[PDB]
Amino acid sequence: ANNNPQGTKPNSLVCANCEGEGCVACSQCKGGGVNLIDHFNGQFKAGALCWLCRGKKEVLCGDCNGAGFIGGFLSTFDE
Amino acid sequence: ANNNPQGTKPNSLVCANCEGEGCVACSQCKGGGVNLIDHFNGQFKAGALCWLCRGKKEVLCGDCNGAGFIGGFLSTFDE
Amino acid sequence: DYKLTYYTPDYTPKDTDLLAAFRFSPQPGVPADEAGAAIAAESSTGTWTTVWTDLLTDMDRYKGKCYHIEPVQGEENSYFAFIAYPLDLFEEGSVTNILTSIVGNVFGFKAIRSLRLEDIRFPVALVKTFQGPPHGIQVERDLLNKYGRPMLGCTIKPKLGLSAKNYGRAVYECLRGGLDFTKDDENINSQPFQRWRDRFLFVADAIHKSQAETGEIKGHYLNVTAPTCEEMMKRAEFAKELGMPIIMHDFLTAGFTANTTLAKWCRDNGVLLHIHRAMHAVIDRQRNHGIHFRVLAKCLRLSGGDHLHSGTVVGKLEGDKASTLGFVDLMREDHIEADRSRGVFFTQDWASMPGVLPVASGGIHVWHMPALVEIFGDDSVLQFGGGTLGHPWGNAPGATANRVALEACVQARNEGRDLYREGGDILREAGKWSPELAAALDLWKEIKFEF
Amino acid sequence: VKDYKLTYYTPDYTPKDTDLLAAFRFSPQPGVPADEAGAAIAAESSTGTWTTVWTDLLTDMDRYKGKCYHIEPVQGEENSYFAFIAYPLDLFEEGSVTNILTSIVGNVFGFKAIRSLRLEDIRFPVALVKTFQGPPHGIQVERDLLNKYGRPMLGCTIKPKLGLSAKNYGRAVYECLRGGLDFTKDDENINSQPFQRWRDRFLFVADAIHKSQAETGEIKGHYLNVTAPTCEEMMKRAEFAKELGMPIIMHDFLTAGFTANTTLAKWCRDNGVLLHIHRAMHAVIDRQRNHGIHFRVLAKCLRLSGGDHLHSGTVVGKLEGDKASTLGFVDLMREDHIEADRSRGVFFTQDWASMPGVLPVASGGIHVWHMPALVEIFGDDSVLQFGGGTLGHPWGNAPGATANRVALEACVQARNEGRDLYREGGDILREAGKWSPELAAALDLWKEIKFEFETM
Amino acid sequence: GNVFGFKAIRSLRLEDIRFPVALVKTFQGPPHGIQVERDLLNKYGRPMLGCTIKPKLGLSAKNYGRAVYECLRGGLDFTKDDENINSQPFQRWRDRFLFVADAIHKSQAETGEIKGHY
């Protein structure tokens, strides 16, 4: 996925990564919904649900934590 | 003597009127201690102690109330 | 996020919404609309999205909505922002909850240089759940039986290093002369050189003597600010047992919980409460960061209090004088229309809640008597510092000087004369039948100017 | 005092060990000198006169007044000075913070001949430290009670949820506590509000605590918010919370005041619960670097009044200029003797006379990739609050708690074994995220830091 | 504590002791002091003087009160209860307190000063 550590739009406050959505697409199944490769040893085998998103094709975003912007008690450190 | 503003010294917080003494000389008995004219008909006239300063030769400065400077609390909270 | 969902510029606010007006200055690079939406989101659920709120379709019932971001003229890189909060976010009877919910963590936002809270509007639905002033204005003017003129008070300046015996004697001298109230210094509680029970005893003795001697009703504000709540209640109960009619408190160092507790006690036990405003310049002195004082005056009128310090307006330039007149009107009156020229941002209706009494202080003397008498009117108290204790003759002569000057000015205002132009003339024709007023007019040489 | 040196600016004066010292940073109006402004600040904080007209009326005086004994310019800024002032001990009541505040910062901040004034530090003598109570329990007693040695403590706040019933609140608390956390925390602005009254919340939270603690075998807790309109309500809430058997409560020491905080601290000392202090409405007082009251003064006043935990803010994302100040005032509230050092903001040497310490709480948007740094900066005498880094795990709350627990234990074990934690955090967390799916999912959801050359 | 029982010394005596200010400031001290006590009394300039009642035992409550009244009317300031008279069978305490209060009020309203009995 993107490699912005924690970045906004050029002038706006909207976080660039999620574009203000607050949610991104799963990076394991690529929005597919089912697992593709066996991952650990065989307890997560291909054909079943995705091991990460549990079958929702949509996860939260790290830089902007569910807040459509950068700053505040969710995305930044409290002083 | 009757200069309108409270009048701090030039570039100095100290009040000019008393020059930091906090006290001035009586402008009625001329620092003498006894009356010079009759003021209230039949009550305060020459011979006895000054009617204003009661014979102490010194009164409080009008500009500052003993503060010794103009911007304090006893003086300047008249905004 | 081209849609902001928090900046609804066409939203009109209800009559059960709490409105707030901020003045903010955004960082370089950030626009104004998004800064307003961010101020609306920080002081509520701190999200623009709906990834948590959409738990079971329980959305947007507990979020604020910016609806006006007009800019302020004169200054640039500085704007006004209006915000509307629902009513079911706040609890009843608690001012701490309102403060915590609004100004809790918005001031620590990172994408703004500075942020100030200028006004606030409480709906009637929320005004009716607080107690308010214990007594008010009409009741506290009927209890003391003083009609048709301001009240007179004196502060005792030789604060520290005075035995309780001498303290009582000074109080007796001042009250016997003709004043109404004496005030206890702000930082005199229980120091080792003068404990509080002794002070209370001798002050009560002096009050009883002077009141039985002069026929009027006298009083002394007794400072009950304590380290805990048990000590505060002990002091208040003892001051009531002696028969004292009024006490004192500090609502910004002791807090709002202690002030609400004391206000409820004072309502139940028939005592009047005077509120001193120490430690207030720490919050609101700079015009670019803090909490304007009219917001704290409103919060005080809500929680409790009968008198309130407000500061003189005799020497302010303009705007500041207009601002102080505005937030005096916000305290004494019952319905205030929006007039931005004198601070008031929103229309406030108090639903027949009693008023609060302004107090002027800070080094005023007899020559200021006309101006004050026509600015604050007759619903106010006038505190004198050195203007009473500095008379060349003593304390009782200074008391009588101030009393004579005040009654002369008010009698001259009643007849229809003008106090701006010929106030000094009134004082001069009054300072002929009395030596004390003549000595006072000769000591304070300040006849500065009028009109 | 026109050309006389004012009897308030005595640079040849050295203070006693029973004097309260204060350091102001001020900037005077155009035209006014520096020494006169210092002497005027000294005269405002006490008897407001330079002369002897009022005071010396019949006997001795000049023993209830402050003395500015040092003035020096600030380096890097022009028209900005430091003034040091020394007050006697007879001016202050025994056991009251309200009195110290209203006697020092009472009405000096409104002086007209000053553009701006800030209170940078303060020094209480031991003779005054001994008349206060201090923290109810402290650090060691608290550690013994919770029975948690070695590691920092873990917590989670249910922050971005406002409108939940009481039962779902208890359910979320249970899922977090069962997963492996130690403390759960209320939202800071939750009280008895129409959608969620306080007694219901207390009941269901207590039930969740009992269930989880019984089925996991260790002591767990939830900071219940007992902030109230009056003191009767506050005492009712605290008594009912003790009845249920709760170990810890919460309070806001700036909107409720110092009288209520002192009363609550004495109650907590008598009844044996721990007190967690939440700093709210503080940026109103100390954000601008030119006016207000810096936060180390309030941290000292809280250590005096009462409190076991205190919010202090993280340092993972600050400049060294301010990271130094934060580390300074974190040492000012854990140790017992702090030597003067201006690089870390400490102005005076403070000795605490065996008074216990408080516990720093580091909160606000932190996730697993910060766990190395936080473990080596704050040490292991602290609490770590995870707001969003826990409730946002891709498949629940208990897995998020388990992920955070695993990461913390991995980091502290690695620190014990001698390895570094600045050049070796990433590979530590990646090696630990091998035999646990929860930590792997947590590492993939958020993203690494990559601070700088090799360290901070 | 047990230092006085130490068997390797013949005799031991504690002569003085110095309390630091840090420790002095945690005690209450005298309830009133000297200034306060003088102020309530309003007795300035002279040492106060008082009496003790040595015809101690056997006296009823009323004769005790009468002796106190006669002594206080003469011009003394303080009168004193006998050190070992608390609630003996011949004279209980409530009756003694009653009659002593009566005598104090009489003599104080008669002369015009502030009288007292320990």
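Here Swiss-Prot sets the residue numbers for chain D, with the shown residues being 14-469 in order.
So this one's electron microscopy, 3.0 Å, going by the header.
Note: Cβ is positioned from N, Cα and C throughout, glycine not excepted.
Noted in Swiss-Prot for the protein shown:
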MUTAGEN   D:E49 to A or C  Does not form the RbcL8-(RbcX2)8 complex
MUTAGEN   D:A53 to H  Wild-type formation of the RbcL8-(RbcX2)8 complex
MUTAGEN   D:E106 to Q  Protein aggregates, forms RbcL2-RbcX(2)2 homodimer intermediate poorly
BINDING   D:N120, D:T170, D:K174, D:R292, D:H324, D:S376  substrate binding site
MUTAGEN   D:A126 to Y  Reduced formation of the RbcL8-(RbcX2)8 complex
ACT_SITE  D:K172  active site, proton acceptor
BINDING   D:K198, D:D200, D:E201  Mg(2+) binding site
MUTAGEN   D:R212 to S  Forms stable homodimer in presence of RbcX2 but does not form RbcL8 form
ACT_SITE  D:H291  active site, proton acceptor
MUTAGEN   D:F464 to A  Remains bound to GroEL
MUTAGEN   D:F466 to A  Remains bound to GroEL
**Complete:** If we take the Cα of D:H291 (active site, proton acceptor) and draw a 10 Å sphere, the recorded positions of D:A53, D:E201, D:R212, D:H324, D:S376, D:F464 inside it are D:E201, D:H324
**Request:** Would you list the other residues of this chain near Mg(2+) - those whose C-beta lies within 8 angstroms of the C-beta centroid of D:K198, D:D200, D:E201 - in sequence order?
**Result:** D:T170, D:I171, D:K172, D:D199, D:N202, D:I203, D:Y236, D:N238, D:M263, D:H291
**Asked** Looking at the recorded positions D:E49, D:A126, D:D200, D:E201, D:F464, which has the shortest Cα distance to D:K174 (substrate binding site)?
**Response** D:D200
**Message:** In whole Å, how far does the CA atom of D:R292 (substrate binding site) lie from that of D:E106 (mutagenesis position)?
**Reply:** 25
**Message:** List the recorded positions among D:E49, D:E106, D:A126, D:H324, D:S376, D:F466 whose C-alpha is within 10 Å of the C-alpha of D:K172 (active site, proton acceptor), in sequence order, or say none.
**Reply:** none
**Message:** I want to verify one value. Collapsing DSSP to three states, which class is D:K198 (Mg(2+) binding site)?
**Reply:** strand
**Request:** Measure the Cβ-based neighbour count of D:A53 (mutagenesis position), defined as the other Cβ atoms within 10 Å of its Cβ.
**Result:** 33
**Asked** Whose Cβ, among the recorded positions D:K172, D:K198, D:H324, has more other Cβ atoms within 10 Å than any of the rest?
**Response** D:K198
**Request:** Out of the recorded positions D:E49, D:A126, D:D200, give me the one sitting nearest to D:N120 (substrate binding site) by CA distance.
**Result:** D:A126
**Request:** Filter the recorded positions D:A126, D:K172, D:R212 down to the ones with a Cβ under 8 Å from chain A's Cβ atoms, keeping sequence order.
**Result:** D:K172
**Request:** Only counting partners 6 or more residues apart, tell me which same-chain residues put their Cβ under 8 Å from the Cβ of D:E49 (mutagenesis position).
**Result:** D:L19
**Prompt:** Taking the Cβ of D:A126 (mutagenesis position) as the centre, how many other Cβ atoms fall within a 10 Å radius?
**Reply:** 20
